[PDB]
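Heads up, the thing below is written out as structure tokens.
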Amino acid sequence: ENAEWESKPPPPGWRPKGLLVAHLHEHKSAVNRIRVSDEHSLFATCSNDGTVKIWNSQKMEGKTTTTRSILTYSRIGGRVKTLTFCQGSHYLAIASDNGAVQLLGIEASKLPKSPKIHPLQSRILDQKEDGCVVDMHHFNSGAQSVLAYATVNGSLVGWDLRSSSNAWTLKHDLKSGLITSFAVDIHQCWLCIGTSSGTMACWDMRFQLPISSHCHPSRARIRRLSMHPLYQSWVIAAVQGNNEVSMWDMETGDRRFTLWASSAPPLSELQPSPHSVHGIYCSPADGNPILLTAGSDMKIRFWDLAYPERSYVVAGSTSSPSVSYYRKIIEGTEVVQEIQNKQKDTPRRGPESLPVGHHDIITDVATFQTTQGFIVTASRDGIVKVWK
Amino acid sequence: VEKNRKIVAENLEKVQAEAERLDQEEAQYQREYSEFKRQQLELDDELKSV
Amino acid sequence: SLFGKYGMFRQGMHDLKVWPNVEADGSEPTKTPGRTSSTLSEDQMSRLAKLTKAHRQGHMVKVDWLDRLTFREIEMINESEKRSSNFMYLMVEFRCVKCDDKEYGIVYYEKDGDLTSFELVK
Amino acid sequence: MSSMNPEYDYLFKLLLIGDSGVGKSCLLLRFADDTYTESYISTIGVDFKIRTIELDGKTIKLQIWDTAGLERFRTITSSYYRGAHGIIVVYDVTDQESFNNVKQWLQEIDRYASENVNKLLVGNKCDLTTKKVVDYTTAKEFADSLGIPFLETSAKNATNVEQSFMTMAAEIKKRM
Amino acid sequence: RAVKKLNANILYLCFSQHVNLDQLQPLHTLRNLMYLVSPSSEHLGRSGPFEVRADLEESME
Amino acid sequence: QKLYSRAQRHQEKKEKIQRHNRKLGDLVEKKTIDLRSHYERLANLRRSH
Ligand SMILES: Nc1nc2c(ncn2[C@@H]2O[C@H](COP(=O)(O)OP(=O)(O)OP(=O)(O)O)[C@@H](O)[C@H]2O)c(=O)[nH]1
């Protein structure tokens, strides 16, 4: 009855203008994930450089002269691929490419002392038996605060951080592909695992059994999975190529809504476009779910599933020609296609305005809200930019 | 009849033992492939970045 | 066992695994246990059977779309297990006690259940 | 005034219950999917087929839940009856035990179901005339003693089955 | 505000070019620029990650 | 017989997948070296400007 998808929904009519607020280039390698704290006071980013950095979201509002990572954890070793905040902002989970998963506590020490991060619990996965963590999410069943993470050997294990025991254990069929991402239902009844072979496998968490396995017609890799904010049985999976973000109803397996932002013919299974969606954010808004997607095309696109005609590019290359979005039904899937409108001196104060967009693949997308709603995006070149 | 049944059962058991061994090897291949597949996905993202 | 792990007398319908070709054993611990505790190998059938019952009583969240698929999956598991594990299950039901429409649980308690240093007494 | 949908003017939750091996699954398959098989998979938990019908020009979406007939999937409480609009009690005309237990199911319905629930005794396996052991009058005295609708049906020799679901819908509509 | 912004911009540039933090003064506008555009700045022109020193961040506050 | 044919295809797939990773690793290293040169060129051109 109290279904909350987000602790802080975006302000009504929130349309990100793409104005760069803070340019953070502290990471030495590709940023793998972005997460926001439950209180929205902090957000964290992990990178291949082996460091996890926690940032004060309130400080990115421009009120502070210099915004740098509030805390730097580097004791995990290897390449830190993903991180997630745990309910109440008191715990931070991290994973490394060595197979080590450690939960570090971010102590909100009173000013002026800087918060200290210390490893509270540690788990070392056997590189031969479990492998490294591919994706990780945390959900609290009230009695047990369980961090669910997926390994290379197909083991999805939920470690209950309260009792240190495994709350539940699922074994994915590796024939369905390598686990690439997963989503857990807001109602905590079920979870869906996406794979590298394009298989979307549905798992019922109440019974802890795999119920159905479906494969994308193109077999393209699933990049990010999210539960649909409105449809209780729909999962939004961004697939490799054509910047396609498709929403599938797992009960029937039919693709209900699909975004086709590629130069290939819509729904084309042949020679896909090398742009792909990397980050997916779904907010119910207030009945018209909005999805912000950013990927290898270096563009952050806001697709409005209710009024596709109003979708627009938040941030991208300054010279990007104007694009229009049209709604069309193709092969039974409602597909909104991005059509590049063929663009057919003004005095410039100073040099040509520098491009504010990212210069490399945007690897992940997340949002945080302080006085205003902000979108934080990180790129594979190691630059994290916070946009309003 | 018993001798023939025993012979057929022995052949079925031998063929089944090979099937279980192949199934375990196939599972191991999927594990190793998963490690190579993670690397392939990592390299494709790395290559595009470079 | 007539008393549960928490001393509460068993209630409702309970399906007890019948060990073939052996008389019921009363020694403690029983050699022919009917309720395989969670400490031994978790029989996927036994765990799912407990879950199906927990669902029937309304102790599990009902998700209509998930139920049709999940229960269909349970049906496949139970059908597959019935073909390989030919074990029989005997159902026994214990009576329930009600007063003023409220159900009461019988808990094992002894009738008599309700100075280390002396100054003078050595 | 209230929000309503054109896909169904009314939605009736039906519910099939009855001992194991009576025919609860085959009734559902024969009504919803015009399907039959001799291959028996013992229903566990719940199943939820759909058929949409028009009756008296009003549109009724039937939602026709199966239920477990094995005891080992059954419990003293049962939440499945909750919110049910109709209940269908089934017995196998070749299985006297499955017939006798009909009173036990009516004990279940009266304890848990909606207070006005339309019952309907359906004598499945009515194709088994070679083995019928509960006969029309034998059931009709009982059914008429409760005033529950009654029919005899076969999902094998389908035709009786159709009238069983039509009857349930009719008796529901009379309440709705 | 304009001078503060300019000083912030100079400091930000100094950080981006890995200028020797011991030579940078948060209030010295042209002095920081002179070290930045100094021919002796070994890191001027690098393309890579950079960190903003907490002491320099705190000194601006 | 079907399992053997699958096993043969898997052996081919393992060597094939190993080669694809090796090619990408060398190509990435090479593009990293060219990138290092590009950064040096940019640095020198910037320093001149
Ligand atoms: N001859 C005949 N056999 C039937 C008929 N209906 C069902 N059966 C047989 O009985 C079997 C079980 O039907 P079900 O609907 O599953 O009976 P049930 O009460 O649901 O059994 P459970 O699902 O285990 O509860 C079918 O597979 C058929 O073998 C019928 O109308 N005529």
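The count begins at 1 with the first shown residue.
The way this entry was determined, per its header, is electron microscopy, 4.5 Å.
Placed from the backbone N, Cα and C atoms, the Cβ positions cover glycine too.
Sequence-distant neighbours of D:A155 (GTP binding site) (same chain, six or more apart, CB under 8 Å from its CB) are D:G23, D:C26, D:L27, D:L29, D:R30, D:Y36, D:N124, D:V161, listed in sequence order. Per Swiss-Prot, GTP binding site is recorded for D:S20, D:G21, D:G23, D:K24, D:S25, D:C26, D:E38, D:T43, D:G69, D:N124, D:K125, D:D127, D:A155, D:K156.
In sequence order, D:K24, D:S25, D:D66, D:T67, D:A68, D:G69, D:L70, D:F73 are the residues near D:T43 (Mg(2+) binding site), counting only same-chain partners six or more apart with C-beta under 8 A. The annotation Mg(2+) binding site is assigned in Swiss-Prot to D:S25, D:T43, D:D66.
Taking Cβ-Cβ distances under 8 Å and a sequence separation of 6 or more, the neighbours of D:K49 (mutagenesis position) in its chain are D:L28, D:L29, D:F31, D:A32, D:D33, D:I64, D:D66. In three-state terms derived from DSSP, D:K49 (mutagenesis position) belongs to an extended strand segment. Quoted from Swiss-Prot, the note on mutagenesis experiment D:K49 to R is: Promotes TLRs trafficking and TLRs-mediated signaling; when associated with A-61.
According to Swiss-Prot, the mutagenesis experiment D:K61 to R carries the annotation: Promotes TLRs trafficking and TLRs-mediated signaling; when associated with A-49. A sphere of 10 angstroms centred on the C-beta of D:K61 (mutagenesis position) encloses 16 other C-beta atoms.
One mutagenesis experiment catalogued in Swiss-Prot, D:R74 to A, is accompanied by this note: Abolished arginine GlcNAcylation; when associated with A-82 and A-111. Of all Cβ atoms in the protein chains displayed, 22 besides its own lie within 10 Å of the Cβ of D:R74 (mutagenesis position).
The note that Swiss-Prot attaches to the published mutagenesis D:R82 to A is: Abolished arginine GlcNAcylation; when associated with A-74 and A-111. Abolished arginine GlcNAcylation; when associated with 72-A--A-74 and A-111. All protein chains shown were included, and the count of other CB atoms within 10 Å of the CB of D:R82 (mutagenesis position) stands at 12. In the three-state DSSP reading, D:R82 (mutagenesis position) counts as coil.
According to Swiss-Prot, the mutagenesis experiment D:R111 to A carries this note: Abolished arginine GlcNAcylation; when associated with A-74 and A-82. Abolished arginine GlcNAcylation; when associated with 72-A--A-74 and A-82. Sequence-distant contacts of D:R111 (mutagenesis position), defined by Cβ-Cβ distance under 8 angstroms and a gap of at least six in the same chain, do not exist.
D:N124 to I appears in Swiss-Prot as a mutagenesis experiment; the accompanying note says: Dominant negative mutant. Strongly reduces the levels of CASR present at the cell-surface.
With respect to ligand 1, the recorded positions D:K61, D:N124, D:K125 contribute D:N124, D:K125 as residues with a C-beta closer than 6 angstroms to one of its atoms, given in sequence order. The DSSP secondary structure for D:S25 (GTP binding site) is helix.
Among the binding-site residues listed (D:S20, D:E38, D:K125), D:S20 has its Cα nearest to the Cα of D:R82 (mutagenesis position).
Those residues of the chain, other than D:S25, D:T43, D:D66, with a C-beta within 8 angstroms of the mean position of the Mg(2+) site C-beta atoms are D:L16, D:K24, D:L28, D:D47, D:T67, D:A68, D:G69.
Comparing D:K61 (mutagenesis position) with D:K125 (GTP binding site), their Cα atoms are 26 Å apart once rounded. The Cβ of D:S20 (GTP binding site) lies under 8 Å from the Cβ of D:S42, D:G69, D:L70, D:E71, D:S98, each of which sits 6+ residues away along the same chain.
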